[PDB]
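In what follows, a single structure is set out as structure tokens and then discussed.
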Number of protein chains: 4
Amino acid sequence: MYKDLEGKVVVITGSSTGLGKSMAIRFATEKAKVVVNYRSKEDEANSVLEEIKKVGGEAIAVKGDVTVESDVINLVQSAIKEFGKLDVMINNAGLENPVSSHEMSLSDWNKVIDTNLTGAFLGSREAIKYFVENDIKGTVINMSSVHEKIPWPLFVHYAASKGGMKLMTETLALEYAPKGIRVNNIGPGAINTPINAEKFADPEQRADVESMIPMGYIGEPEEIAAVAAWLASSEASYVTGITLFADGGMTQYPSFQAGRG
Amino acid sequence: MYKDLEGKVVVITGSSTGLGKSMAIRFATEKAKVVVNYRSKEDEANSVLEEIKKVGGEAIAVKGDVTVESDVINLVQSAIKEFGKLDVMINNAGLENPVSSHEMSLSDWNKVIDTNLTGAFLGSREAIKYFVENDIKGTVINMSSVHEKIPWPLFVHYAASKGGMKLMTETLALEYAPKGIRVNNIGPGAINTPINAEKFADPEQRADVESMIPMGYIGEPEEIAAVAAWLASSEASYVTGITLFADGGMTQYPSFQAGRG
Amino acid sequence: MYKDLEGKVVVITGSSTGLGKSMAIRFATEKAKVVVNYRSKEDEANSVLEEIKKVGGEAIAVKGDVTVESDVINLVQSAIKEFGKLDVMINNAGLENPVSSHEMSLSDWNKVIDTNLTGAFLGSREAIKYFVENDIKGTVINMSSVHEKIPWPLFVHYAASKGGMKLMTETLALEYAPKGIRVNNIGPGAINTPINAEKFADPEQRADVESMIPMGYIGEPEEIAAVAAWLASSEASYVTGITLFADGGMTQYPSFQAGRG
Amino acid sequence: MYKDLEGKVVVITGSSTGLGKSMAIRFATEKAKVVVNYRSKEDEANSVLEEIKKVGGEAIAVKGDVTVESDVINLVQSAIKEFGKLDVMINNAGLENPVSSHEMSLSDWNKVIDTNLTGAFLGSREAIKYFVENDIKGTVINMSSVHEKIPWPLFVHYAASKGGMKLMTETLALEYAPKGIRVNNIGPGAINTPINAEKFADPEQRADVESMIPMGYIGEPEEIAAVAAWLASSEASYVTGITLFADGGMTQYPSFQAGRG
Ligand SMILES: NC(=O)c1ccc[n+]([C@@H]2O[C@H](COP(=O)([O-])OP(=O)(O)OC[C@H]3O[C@@H](n4cnc5c(N)ncnc54)[C@H](O)[C@@H]3O)[C@@H](O)[C@H]2O)c1
Ligand SMILES: NC(=O)c1ccc[n+]([C@@H]2O[C@H](COP(=O)([O-])OP(=O)(O)OC[C@H]3O[C@@H](n4cnc5c(N)ncnc54)[C@H](O)[C@@H]3O)[C@@H](O)[C@H]2O)c1
Ligand SMILES: NC(=O)c1ccc[n+]([C@@H]2O[C@H](COP(=O)([O-])OP(=O)(O)OC[C@H]3O[C@@H](n4cnc5c(N)ncnc54)[C@H](O)[C@@H]3O)[C@@H](O)[C@H]2O)c1
Ligand SMILES: NC(=O)c1ccc[n+]([C@@H]2O[C@H](COP(=O)([O-])OP(=O)(O)OC[C@H]3O[C@@H](n4cnc5c(N)ncnc54)[C@H](O)[C@@H]3O)[C@@H](O)[C@H]2O)c1
């Protein structure tokens, strides 16, 4: 679809599953060279690699924990060593777990902040460092959430990590705009991925979530991958520092439908 | 680029010049059927029609003042009568003029509110009325500005009209999301159109405006048309109620670069 | 409570009932001179005047329709003629009525825009014109709503009017900040006033509204008057261009409590 | 000024200097019992205690590093042990240092995130835990910055920490609103404190900062202390989850004055 993406090198953290996997496949279809990332073992990663080979794409899988600085540095270097350059960096890895805020341990808080926020900072830092030192007008796409805007009781660490990601992205966008480096956030609403498999399995829970989505349906990973592909393309040449919400209307305050209140 | 746009009927208000004209041409290139709109000068409209024919597109030009209710109703009906349906409604007509707020006449205030806000309401109302009565999952795209967010001294009427447009769009998006009707805003920064021809002609003024754009350059109409084409496509299927800013970073507070303050 | 408010002249539009009335009484208690405003007959206004005399306050009632320019001009002039000066201008008059957006008449749309937005513009314009011509560091307080942020299906005209008010206020705040003139918005959530008397009378409707308020209760007019008094005082000397929401948490997305979604 | 503050117990982190010190003195003047906090330099703390005694206030100083969990727990317990209860928790400690984002070390990033964000989380957690276990309708006030909204090149860690604080506060506000616990942010612009002493000492830098403030002057600590006192009082009974910016108009985009762009 986007001719300019052909030959571009794209690195996606946490891309052996869910949204990351869908984006890896979409970029492969756009003929971009993809660097898949897995945390522990390559099993889940090989699934994505075969999907990419199937569409005739080219990709490699690199092990790396985004909370480990040397791993993030190596991830970026691996892309350059294998494909000779880096064009798009997508910080997608993340985690979440529910706990009443006043009962949340420092350990749980740190795990989410370290992975969701600091991990994205490290990925952004390394990609931009490369872009700046080589005069490349690259782009960084950070995977946020409707929760960088919508508060989330029981997930205060997650909400804080994404609210932080928003300001990080806007700051990097302003700071490097003069160099032609674009930095944007994608803000997905409720999407059908493994992180919500069990939750959406229960008919009562699914109905509950769907009631919070004005469009009435839980989005598919491909609908988010579509956003990532467009933002990475030259079609979005004048777009930087924004958060593009793809949430079926979730951020529009679903409780106020029918003129309530 | 977007196969799903082929055959779609697109109506664009104030499309004989500037952004409207660029969008008309872009949609024609996507093989959509376009309805161009001119307020009074038909010669300008014929010009756009010629450009559309140059790309093998199909279009018609319809006279209509967006501040006249019957004109807006006729504009929508003309599209349906000529092409048999309506798929995308783009409210783009607008005007602006500088006046210190405490010296602004009610006349000037009303002219801008009537055209920029009420005109968009009428266009949105008529398109949605049609979508609802015919079970069509159409889309409405409203042309806003970075000024639905960035205050604008000397243009208080313009700022108010776009701030109003933002809430109008979000309200319509929430209200009609259940019917599959998407409503979104495009928020352009400084773009090279006739509305800024004289301003950008002066080297001192151009440099002044460019200093307020982090990316360092005034955008081209095609960069905005690209956003409109994507939002109208099925690629943005899960996107509604947002304002997609294409401003080279203007909304990121340009005065704070280099860690100032 | 606020010693600096003693002797200050405060004009409040639509102050014969509801929030306007409560603010008039609160300012009278702060020993400010108040100018009450009624649209048709002085009956409702005399009630407020007696309440003010009761607390030992000084006030006058002036007839005026905020949609009539000459009436707004006269309202401001009346304050200056009676008390010799003007210190605080509060644009509070407003109206609302429910109608599906695609079925809303231009007449209904205009009535709400004219009263809620244009009326506030006229009041702000006249007060600021006076402040500027007499080097007075006055303040303008505009009564908004949680709906300058929260979309409102069935009330698209109201939402648009307040979204517009937000940008109007921010623009005026920026434009006149150098002159020491502060302009701020107050954003009330659901408050117990006559505009909601019937709605809250029904036990089913009240429970419905309360379910949308995190704090669990519908606010009282005095809780909003408290905000107006503080914003007008020198305690808020460095505060301008903001919208101070007093909504019991309504803007925090009530549907997401208990970690839903 | 606020009669309801008499006898209330207020804990303020990092209150031996700057804004913290000013708030400690203001609350003492309101007859509240204050718990001052110092990280290491006790002499600075004794200084604030002397100022408090000068106004006839009652206070104690407690050593504590907000990045050390046991220190935060002890800080809250010390207030309860000394004064028998806790009513207001103010997380004010913070730090910042400039570094180009692509050159920022993980160490610098973590120091700011740990202090500015995690420290505030710990303080909020401990105060709320106490409020919940004892059915106290207490309040938490978190000291943010205009930079929870305005991006800040060279201070990406600071911006991220405050953007995170915003979502943390909104989440806690929503989560505990049913229990009557209010949580709000104060967002100061440029204020005359020791953190900016050297910067404002230079006439060129001061003029530069003042040019970014619409009101034209750098605020005084007392202007922020005024906001904290009001938010803690019952006058703000229906206010929760907001960020009250006291910035002289900084968040209104100063570069757009005079209708530029
Ligand atoms: N699924 C949704 O509905 C939804 C909504 C909003 C935001 N998001 C965000 O989108 C991203 C993708 O979510 P998803 O649904 O695909 O979830 P997911 O759990 O399937 O994907 C996240 C991936 O991150 C990896 N990961 C976690 N910690 C890591 C670490 N330290 N180092 C390396 N990899 C690590 C996981 O192994 C996993 O493959 C996340 O950042 C998530 O917060 C998802
Ligand atoms: N050019 C920019 O930099 C910029 C930035 C932000 C927003 N915008 C918005 O984008 C839209 C397009 O602006 P543009 O630069 O192409 O300006 P433009 O003046 O070239 O286009 C506006 C069109 O609106 C038409 N129009 C005005 N009043 C009308 C009425 N009552 N009925 C019918 N048509 C009417 C005009 O004849 C004109 O062709 C406007 O809404 C503008 O506010 C433009
Ligand atoms: N009550 C709430 O819950 C709530 C929530 C958000 C916002 N508001 C806003 O607060 C303001 C006060 O609302 P309220 O509850 O007291 O309602 P209200 O109806 O009691 O007060 C509004 C007043 O405006 C007057 N008015 C209307 N049109 C006028 C005109 N053209 N000229 C002069 N006066 C006119 C009315 O006569 C009335 O006294 C309104 O702007 C409203 O939109 C109220
Ligand atoms: N001064 C401003 O213009 C301005 C503008 C926006 C926000 N703020 C914020 O307001 C707060 C007050 O700033 P300020 O100007 O008074 O600065 P300051 O440096 O004078 O005050 C911060 C205090 O935090 C203490 N502190 C730092 N790390 C600590 C730790 N780990 N444990 C305990 N105490 C610690 C410091 O010793 C100091 O007394 C900060 O959070 C700052 O980010 C200040």
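All residue numbers here begin at 1 and follow the chain in the order shown.
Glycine too: its Cβ is placed from the backbone N, Cα and C atoms.
Positions annotated as active site, proton acceptor by Swiss-Prot: A:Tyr158. Around A:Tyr158 (active site, proton acceptor), the same-chain residues six or more apart in sequence whose CB sits under 8 Å from its CB are A:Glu96, A:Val112, A:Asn116, A:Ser145, A:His147, A:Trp152, listed in sequence order.
DSSP classifies A:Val35 (NADP(+) binding site) as strand under the three-state reduction. Around the Cβ of A:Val35 (NADP(+) binding site), 27 further Cβ atoms fall within 10 Å across all displayed protein chains. Sequence annotations record features per position, and here Swiss-Prot assigns NADP(+) binding site to A:11-35 based on experimental evidence.
Under DSSP, A:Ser145 (substrate binding site) is assigned to coil, being neither helix nor strand in the three-state scheme. Positions annotated as substrate binding site by Swiss-Prot: A:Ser145.
Taking all protein chains in view, 20 other C-beta atoms sit within 10 angstroms of the C-beta of A:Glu96 (mutagenesis position). According to its DSSP assignment, A:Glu96 (mutagenesis position) is coil. For the mutagenesis result A:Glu96 to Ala, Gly or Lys, the note given in Swiss-Prot is Heat stable.
Swiss-Prot documents A:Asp108 to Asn as a published mutagenesis change and attaches the note Heat stable. According to DSSP, A:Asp108 (mutagenesis position) is assigned to a helical segment. Long-range C-beta contacts of A:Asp108 (mutagenesis position), restricted to its own chain and to partners at least six residues apart, with a cutoff below 8 Å, comprise A:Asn97, A:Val99, A:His157.
Quoted from Swiss-Prot, the note attached to the mutagenesis of A:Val112 to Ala states: Heat stable. The number of other Cβ atoms within 10 Å of the Cβ belonging to A:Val112 (mutagenesis position), over all protein chains shown, comes to 23.
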Please state whether DSSP places A:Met23 (NADP(+) binding site) in a helix, a strand or coil. helix
How many other Cβ atoms are found within 10 Å of the Cβ atom of A:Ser15 (NADP(+) binding site), counting all protein chains shown? 30
Mind giving me a neighbour count for A:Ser145 (substrate binding site)? Other Cβ atoms within 10 Å of its Cβ, every protein chain shown. 30
Let me check the 10 A CB neighbour count of A:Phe27 (NADP(+) binding site). How many other CB atoms are there? 28
Under 8 Å by Cβ from A:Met23 (NADP(+) binding site), same chain, sequence gap 6 or more: A:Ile12, A:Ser15, A:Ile90, A:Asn92, A:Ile224, A:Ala225, A:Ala228, A:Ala229
Applying a 10 Å Cβ distance cut-off over all chains shown, what neighbour count does A:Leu19 (NADP(+) binding site) have? 24
Over all shown protein chains, what is the count of other CB atoms within 10 A of the CB belonging to A:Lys31 (NADP(+) binding site)? 16
Name the residues of the same chain, 6+ apart in sequence, whose Cβ is under 8 Å from the Cβ of A:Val11 (NADP(+) binding site)? A:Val34, A:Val35, A:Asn37, A:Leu75, A:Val76, A:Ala79, A:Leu86, A:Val88, A:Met89, A:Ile90, A:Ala127
Quick one: what's DSSP say for A:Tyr158 (active site, proton acceptor), helix, strand or coil? helix
